[PDB]
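Chemist: Structure incoming, see below.
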Number of protein chains: 2
Amino acid sequence: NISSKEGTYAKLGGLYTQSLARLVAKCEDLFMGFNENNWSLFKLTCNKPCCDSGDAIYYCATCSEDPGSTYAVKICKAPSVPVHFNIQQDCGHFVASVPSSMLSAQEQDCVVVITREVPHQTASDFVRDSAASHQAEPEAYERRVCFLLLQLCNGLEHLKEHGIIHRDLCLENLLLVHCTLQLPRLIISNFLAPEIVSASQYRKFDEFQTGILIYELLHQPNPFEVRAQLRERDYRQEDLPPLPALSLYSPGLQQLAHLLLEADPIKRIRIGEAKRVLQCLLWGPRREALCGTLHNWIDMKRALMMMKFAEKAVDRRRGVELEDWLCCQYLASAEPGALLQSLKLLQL
Amino acid sequence: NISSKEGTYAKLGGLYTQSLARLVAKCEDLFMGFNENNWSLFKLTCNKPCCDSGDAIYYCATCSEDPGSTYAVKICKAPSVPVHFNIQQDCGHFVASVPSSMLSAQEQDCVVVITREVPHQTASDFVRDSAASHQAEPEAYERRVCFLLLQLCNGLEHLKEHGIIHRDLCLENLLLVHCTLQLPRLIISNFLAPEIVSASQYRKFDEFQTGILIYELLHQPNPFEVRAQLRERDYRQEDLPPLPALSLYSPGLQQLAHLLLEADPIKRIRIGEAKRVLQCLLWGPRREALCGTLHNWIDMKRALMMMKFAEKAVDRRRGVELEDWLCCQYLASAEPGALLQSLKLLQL
């Protein structure tokens, strides 16, 4: 059966799909895997917080029942999910009494949640400290923004699939976690009169907030917080402010923001389409029966991906990174149809 | 340029060749990298020998100048090479006085050579202890024999290229060494009247001895040691004894032995051709402008090889083995021409 050239090479093209799905499965294995009475088992590692997100403050802790691993103690300032890589996992909660010095009269009652992932900083912290870096090296920063946004989309989509809408997404509530075996791991933190806001508009709400976040990540102000015409009039995507063209990602990110900030909650782009767009900005086909051409591109990108992984197996300090995983997720589900969707969403 | 299907897939076919050559280079990195006065630096680990080859006895030792690694002390019973994976590397020598108890009147003067590789056993030891195993599970054993023979060919070829002919190859002088990061690593140990034996016949001598070794590895006697007609007459390959057909490798190994034992030292098969034949027996095309068909086979085998390596990069205890390296060496230099050579040498 190996006599026909393209019969064999069409046979190969299927086995790239095969391995890539297997690679994603194993990569998922790699990067992944209490009550008020059980709190005795815990022990804060130090007196300093590792992260402060306004909504809560974080302290690394160890558990005597679980030696070798570390937990994050989330102390909420306020007076249910299936597991995902980009979603904060709560392991139990209670009410404790905390010295006011730890929250930055002598003590306050706080809700204490036990988190599996220890945050290095928040997204707002990252934005706050990277203005000069964005100015100096725009392409590196804006690519990083696309990676964070991609992870954010993965989390939001997993939340939406199981009936959860985060009523307020903000940079302060997006946790950046260290990740090995550099690009951080993004994690979305947890929180008869009819409703003033319908369930319909809540469905396309994460998309709307994400559009605002794109501005905030690229060191631009919230458009509605600066332009009164956007608060008072029925605007259109043309009315939305632009971004300084500093790199290859700036136009595509501006386009994506406009697509996410469309006033009509029906013609607005879903979160899964935004994901595919970010994917296109990162690895996807650039400007250069078109499906056949795309089929070739997918096959070539898959072969080059398998090549990078194969060379990592024999290199003693090149190893598998989060970027490799995310890139595999894209190429494994890559189809010429969906790529076309994303290409003219980017109006290319 | 990615518009044409087979233009792209012919573009891929070149990049498999690219990576595979790179994989071989890095695999080579992985599996690879004194006087009488310096002997003070050394220290035998224990009182027991780790290997006895008749020609010499081996003792593991440590060096104070080189902590963390182990050396093998080769004590020769007798009263210059470039580096290769299958060739014993001497690091210095001298004459020492050894208690006669260590050689298995109270002491004897022995030549002591410092070896980089610590042997587990010899090939004859392996043959001696595996008769039942060969009887019980023939295919596993005979495949192992092909792997050892392959490594032996790699060593002999590297020796011949640099003007060295091992005047006596025997199973006792072939050292099996442990190898990680199971299939052992084979290592070839070191040693006016005109010459009775010409330089011409010495050129095809390693091939002749290898042919005898094939019989000895498969638990069969040396043909010349059992058949008088072979010692007294000008025999032909038809006169050479057969092997019991116990597995898929038995006919091909018998064929290879006959090819190596051809009486005429000119029509005899070289050591490099025997290598390609063993390669064919292990991974090569089986019985099922034929170059185009072979091109497809090479490309498919390369893609499957890159797949195995890529899946090893994300598997925490599947890792790169010696068999993977040897298989890469074959596929990286695989050409339809040379494969045809081997296929009808196996009279297929």
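Start at 1 and count along the chain as shown; that gives each residue its number.
Even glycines carry a Cβ here, placed using N, Cα and C.
Per Swiss-Prot, mutagenesis B:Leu23 to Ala (Swiss-Prot position 966) is noted as: Decreases homodimerization. Abolished interaction with PEAK1. Decreases cell migration. Listed in Swiss-Prot as a mutagenesis experiment, B:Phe224 to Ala (Swiss-Prot position 1271) is described as follows: Decreases homodimerization. Decreases interaction with PEAK1. Here Swiss-Prot notes a mutagenesis experiment, B:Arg231 to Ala (Swiss-Prot position 1278), with the remark: Decreases homodimerization. Recorded in Swiss-Prot as a mutagenesis result, B:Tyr235 to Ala (Swiss-Prot position 1282) carries the remark: No effect on homodimerization. Decreases oligomerization. Decreases interaction with PEAK1. No effect on cell migration. For the published mutagenesis B:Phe309 to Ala (Swiss-Prot position 1366), Swiss-Prot gives the following note: Decreases homodimerization. Abolished interaction with PEAK1. Decreases cell migration.
Mind mapping these onto the model and telling me what they sit next to?
Modeler: Taken residue by residue with DSSP, B:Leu23 (mutagenesis position) is part of a helix.
For B:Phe224 (mutagenesis position), the same-chain residues lying six or more positions away in sequence with a CB closer than 8 A to its CB are B:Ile212, B:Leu230, B:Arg231.
The DSSP secondary structure for B:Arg231 (mutagenesis position) is helix.
Within the same chain, residues at least six positions away from B:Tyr235 (mutagenesis position) with a Cβ under 8 Å of its Cβ are B:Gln229, B:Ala263.
DSSP assigns B:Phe309 (mutagenesis position) to a helix. Residues near B:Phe309 (mutagenesis position) in space but far in sequence (CB under 8 A, at least 6 apart, same chain), listed by position: B:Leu23, B:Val320, B:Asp324.
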Chemist: To which of the mutagenesis positions B:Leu23, B:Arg231 does the lowest count of other Cβ atoms within 10 Å belong?
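Modeler: Counting other Cβ atoms within 10 Å of each of the mutagenesis positions B:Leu23, B:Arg231 gives the minimum at B:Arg231.
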Chemist: Which whole-number value in Å describes the separation of the CA atoms of B:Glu288 and B:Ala289, between which 10 residues are not modelled?
Modeler: 16
Chemist: Which mutagenesis positions (B:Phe224, B:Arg231, B:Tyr235, B:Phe309) come close to chain A, taking a Cβ gap under 8 Å as close?
Modeler: B:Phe309
Chemist: If H, G and I count as helix, E and B as strand, and all else as coil, what does DSSP give for B:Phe224 (mutagenesis position)?
Modeler: helix
